[PDB]
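This is the structure I want to talk about, given as structure tokens.
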Amino acid sequence: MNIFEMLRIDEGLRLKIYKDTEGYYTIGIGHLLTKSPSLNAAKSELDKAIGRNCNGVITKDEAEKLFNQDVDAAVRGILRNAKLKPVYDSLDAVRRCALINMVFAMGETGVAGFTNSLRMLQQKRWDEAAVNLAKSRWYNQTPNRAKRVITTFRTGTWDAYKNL
């Protein structure tokens with residue numbers, strides 16, 4: 001298992017504009033277009049992100065191009081971030097994927113807000129961090145995916161992804 005397969009599990013793939021859990025205009029593999037209410041705003045973001053008139057629809061190839069960008073931006077973001085970087089450098093490879101998954105889902109800013117959990121992760125306090133992370137709006141809104149991520153952090157194994 002790798003980060004792309006892991007995110008493909010958690011995000012799904014939709015070749016047409018769709019509304020996210022949160023109510024937002026999203027496309028392909030978890031690619032947020034706009035937080036705004038207009039399906040037209042979303043269709044515009046969409047043509048600009050692709051470079052063609054899409055009319056709400058993309059090909060696999062395109063969704064995967066988008067996804068390559070996203071993951072890439074997620075990892076460079078972490079590495080550039082002063083809170084994030086040191087946590088990342090301190091973790092083993094699987095746990096790294098887990099931080100990357102979160103950052104991808106809720107942006108750098110959101111993640112770095114998890115001040116206490118980040119500190120436990122850095123201290124390698126696995127169980128404690130798992131509990132702290134569960135006490136979030138994120139956990140409450142998308143319990144099954146948040147649980148898979150937390151498990152990934154608690155264990156350092158791909159277990160949570162091995163039934164999917």
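When the header is checked for method, it gives X-ray crystallography, 1.9 Å.
Cβ from N, Cα, C; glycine included.
In case it's useful when we look at the structure, here is the feature table from Swiss-Prot:
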ACT_SITE  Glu11  active site, proton donor/acceptor
ACT_SITE  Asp20  active site, proton donor/acceptor
BINDING   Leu32, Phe104, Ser117, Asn132  substrate binding site
MUTAGEN   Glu11 to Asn  Loss of 84% of enzymatic activity
MUTAGEN   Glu11 to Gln  Complete loss of activity
MUTAGEN   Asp20 to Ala, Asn, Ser or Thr  Complete loss of enzymatic activity
MUTAGEN   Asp20 to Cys  Nearly no effet on specific enzymatic activity
MUTAGEN   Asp20 to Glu or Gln  Loss of 99% of enzymatic activity
MUTAGEN   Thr26 to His  Facilitates transglycosylation more effectively than hydrolysis; covalently bound substrate
MUTAGEN   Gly30 to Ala  Almost complete loss of enzymatic activity
MUTAGEN   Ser117 to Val  50-fold decrease in enzymatic activity
MUTAGEN   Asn132 to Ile  5-fold decrease in enzymatic activity
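Give me the structural setting of these features: burial, nearby parts and distances.
Counting Cβ atoms from all protein chains shown, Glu11 (mutagenesis position) has 20 others lying within 10 Å of its own Cβ.
Neighbours of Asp20 (mutagenesis position), defined as other CB atoms within 10 A of its CB across all chains, total 16.
Counting Cβ atoms from all protein chains shown, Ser117 (mutagenesis position) has 24 others lying within 10 Å of its own Cβ.
Under the DSSP three-state reduction, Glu11 (mutagenesis position) is assigned to helix.
Reduced to three states, the DSSP call for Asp20 (mutagenesis position) is coil.
Sequence-distant contacts of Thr26 (mutagenesis position), defined by Cβ-Cβ distance under 8 angstroms and a gap of at least six in the same chain, are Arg14, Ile17, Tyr18, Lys19, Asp20, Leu32, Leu33.
The DSSP secondary structure for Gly30 (mutagenesis position) is coil.
According to DSSP, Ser117 (mutagenesis position) sits within a helical segment.
In sequence order, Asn116, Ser117, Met120 are the residues near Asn132 (mutagenesis position), counting only same-chain partners six or more apart with C-beta under 8 A. Look at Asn132 (mutagenesis position): DSSP puts it in a helix.
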For the C-alpha pair, I'd like the distance in angstrom between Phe104 (substrate binding site) and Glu11 (mutagenesis position), rounded off.
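One finds 10 Å between the Cα atoms of these residues.
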Return only the integer: C-alpha distance in Å from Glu11 (mutagenesis position) to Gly30 (mutagenesis position).
5
